[PDB]
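Written below as structure tokens is the structure these notes are about.
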Amino acid sequence: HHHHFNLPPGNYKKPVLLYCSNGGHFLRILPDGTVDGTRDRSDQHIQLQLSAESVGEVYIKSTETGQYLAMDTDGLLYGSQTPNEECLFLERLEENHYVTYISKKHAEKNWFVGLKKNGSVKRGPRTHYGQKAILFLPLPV
């Protein structure tokens, strides 16, 4: 395929917080489908549950609202009420430590889930290997 296959510790038993090392925000999916980041560890919308569709492919869903993280045709993240092709991400280890999530639908273009230092999500085309915005550390709740 288009990417390596170094995988991070596999465990989707319980929910996690996706902490972004670039700014230290937790990924958040709001009820209205908006996706962004917040530093508030107590936010009810940052608790996420990952599940593996195929080895190395995951869905990322809000435990509070049931929404699936998804990246659209123009690279914007949104919360989807139902699982679709835009909701699958390739979960990969990076720098032998961090976890990156690559849009499966747009894998050939290297579009990643990423957060800026100001807490706003990055648009797919603006992401790329080597950025700090793409580096996550899932924290078990």
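FYI, residue positions are counted from 1 along the chain as it appears here.
This entry, so its header tells us, was determined using X-ray crystallography, 1.7 Å.
Including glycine, each Cβ sits where the backbone N, Cα and C put it.
Among the features that Swiss-Prot reports, heparin binding site is placed at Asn22, with the record citing experimental evidence. DSSP assigns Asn22 (mutagenesis position) to coil in the three-state reduction, outside any helix or strand.
All chains included, 17 other C-beta atoms sit within 10 angstroms of the C-beta of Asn22 (mutagenesis position). Record note (Swiss-Prot) on the mutagenesis of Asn22 to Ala (Swiss-Prot position 33): No effect on integrin-binding.
There are 25 other Cβ atoms within 10 Å of the Cβ belonging to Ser103 (mutagenesis position). Quoted from Swiss-Prot, the note attached to the mutagenesis of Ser103 to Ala (Swiss-Prot position 114) states: Decrease in LRRC59-binding.
For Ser120 (mutagenesis position), the count of additional Cβ atoms within 10 Å of its Cβ stands at 15 [all protein chains shown]. Looking at Swiss-Prot, the entry for mutagenesis of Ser120 to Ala (Swiss-Prot position 131) says: Decrease in LRRC59-binding.
What Swiss-Prot notes for the published mutagenesis of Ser120 to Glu (Swiss-Prot position 131) is this: Decrease in LRRC59-binding. Secondary structure from DSSP puts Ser120 (mutagenesis position) in coil.
The annotation that Swiss-Prot gives for the mutagenesis experiment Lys122 to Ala (Swiss-Prot position 133) reads: Loss of LRRC59-binding. Within the same chain, the residues at least 6 positions away from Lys122 (mutagenesis position) whose Cβ sits under 8 Å from its Cβ are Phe112, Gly114, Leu115, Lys116, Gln131, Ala133, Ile134, listed in sequence order.
Among the mutagenesis results in Swiss-Prot, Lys122 to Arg (Swiss-Prot position 133) has the note: No effect on LRRC59-binding. The residue drawn here is the original one.
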Please report the three-state DSSP label of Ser103 (mutagenesis position).
strand
In whole Å, note down how far the CA of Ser103 (mutagenesis position) lies from the CA of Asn22 (mutagenesis position).
19
